[PDB]
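S.K.: Starting off with a structure, shown below.
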Amino acid sequence: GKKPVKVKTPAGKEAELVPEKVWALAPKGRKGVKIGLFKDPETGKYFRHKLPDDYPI
Amino acid sequence: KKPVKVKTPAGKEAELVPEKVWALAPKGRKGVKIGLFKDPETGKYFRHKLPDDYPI
DNA sequence: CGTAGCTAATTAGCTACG
DNA sequence: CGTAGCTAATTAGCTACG
């Protein structure tokens, strides 16, 4: 079970979505941010967003 | 559009035209003029100092 | 201090083409 | 039709000098 993330949707509302896919966006040598792929349940569209630094990848 | 004599990160010397130029200066100081270059050898970008007379 | 935008990975959502 | 190729969008640290 992948943990849900609290995100402000592109629509505007807040929601506890669970990422379709998770990966680390980082230039070599150092860690960067964690990016999750989300699907807006409302409009059906996709959007990316930063994840908490301690989110399990 | 004027070429600038820069030392590439690759190590070689080249006469390159900067894609983007601007002034990197704090308040009250002159600072420097910075150019955005692209190493033709590797395709890698790098910043470098431009002459103080360069058109910004 | 000060500006500017590349860099990394990922894929949906296009367009393009054979 | 099927497939291949390009971009938008997502972060923050990095680097250039004086």
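Here Swiss-Prot sets the residue numbers for chain B, with the shown residues being 5-60 in order.
Positions of Cβ are set from backbone N, Cα and C atoms, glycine also.
Annotations per Swiss-Prot:
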type	residues	note
MUTAGEN	B:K24 to E	Slightly reduces the melting temperature of the protein. Slightly reduces affinity for calf thymus DNA and poly(dA-dT) oligonucleotides. Increases affinity for poly(dG-dC) oligonucleotide. Slightly reduces thermostability of protein-DNA complexes at low salt concentrations
MUTAGEN	B:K31 to E	Slightly reduces the melting temperature of the protein. Destabilizes complex with DNA. Slightly reduces affinity for calf thymus DNA and poly(dA-dT) oligonucleotides. No significant effect on affinity for poly(dG-dC) oligonucleotide. Reduces thermostability of protein-DNA complexes at low salt concentrations
MUTAGEN	B:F41 to A	Results in a significant protein misfolding, reduced thermostability, reduced ability to mediate DNA compaction and bridging. No effect on DNA binding and constraining DNA into negative supercoils
MUTAGEN	B:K42 to E	Slightly reduces the melting temperature of the protein. Slightly reduces affinity for calf thymus DNA and poly(dA-dT) oligonucleotides. No significant effect on affinity for poly(dG-dC) oligonucleotide. Reduces thermostability of protein-DNA complexes at low salt concentrations
MUTAGEN	B:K48 to E	Slightly reduces the melting temperature of the protein. Slightly reduces affinity for calf thymus DNA and poly(dA-dT) oligonucleotides. No significant effect on affinity for poly(dG-dC) oligonucleotide. Reduces thermostability of protein-DNA complexes at low salt concentrations
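I'd like these features described in context: how deep, what's nearby, how far apart.
M.R.: With a 10 A radius on its CB, B:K24 (mutagenesis position) counts 10 other CB atoms from all the protein chains.
DSSP assigns B:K31 (mutagenesis position) to coil in the three-state reduction, placing it in neither a helix nor a strand. The 10 Å shell around the Cβ of B:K31 (mutagenesis position) contains 5 further Cβ atoms across the protein chains shown.
In three-state terms derived from DSSP, B:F41 (mutagenesis position) belongs to an extended strand segment. For B:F41 (mutagenesis position), other Cβ atoms within 10 Å of its Cβ number 23.
Around B:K42 (mutagenesis position), the C-beta neighbours below 8 angstroms that are at least 6 residues distant in the chain are B:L20, B:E23, B:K48, B:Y49, B:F50.
The Cβ of B:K48 (mutagenesis position) has 12 other Cβ atoms within 10 Å, all protein chains considered.
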S.K.: Could you measure between B:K31 (mutagenesis position) and B:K24 (mutagenesis position) for me? Cα positions, answer in whole angstrom.
M.R.: 22
S.K.: Take the C-alpha atoms of B:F41 (mutagenesis position) and B:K24 (mutagenesis position) and report the distance between them in angstrom, rounded.
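M.R.: Here the two Cα atoms lie 8 Å apart.
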S.K.: Using DSSP, would you call B:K48 (mutagenesis position) helix, strand or coil?
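M.R.: Assignment for B:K48 (mutagenesis position) reads coil.
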